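Structure first, commentary second.
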Amino acid sequence: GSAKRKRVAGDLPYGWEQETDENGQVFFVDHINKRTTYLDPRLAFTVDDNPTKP
């Protein structure tokens, strides 16, 4: 289903927020570097742990 009751599952990487635009197109925006992207950032962007890695 749409799961439109709780925004918790573990979909996007840490930092990324799931929002929707005025066209009803879903988009993701990271709040670390602060980039809004209308594409899914899980393709080649696999999270390797979550340490202080530069």
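Along the chain as shown, the residues are counted starting at 1.
Note: Cβ is positioned from N, Cα and C throughout, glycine not excepted.
Noted in Swiss-Prot for the protein shown:
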| type | residues | note |
| --- | --- | --- |
| DOMAIN | 10-43 | domain 'WW 2' |
| MUTAGEN | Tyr14 to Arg (Swiss-Prot position 61) | No effect on interaction with TP73 |
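The number of other Cβ atoms within 10 Å of the Cβ belonging to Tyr14 (mutagenesis position), over all protein chains shown, comes to 10. Long-range contacts of the domain 'WW 2' (10-43) within the same chain, counting only residues at least 6 positions beyond its ends with a Cβ under 8 Å from a Cβ of the stretch, are 50.
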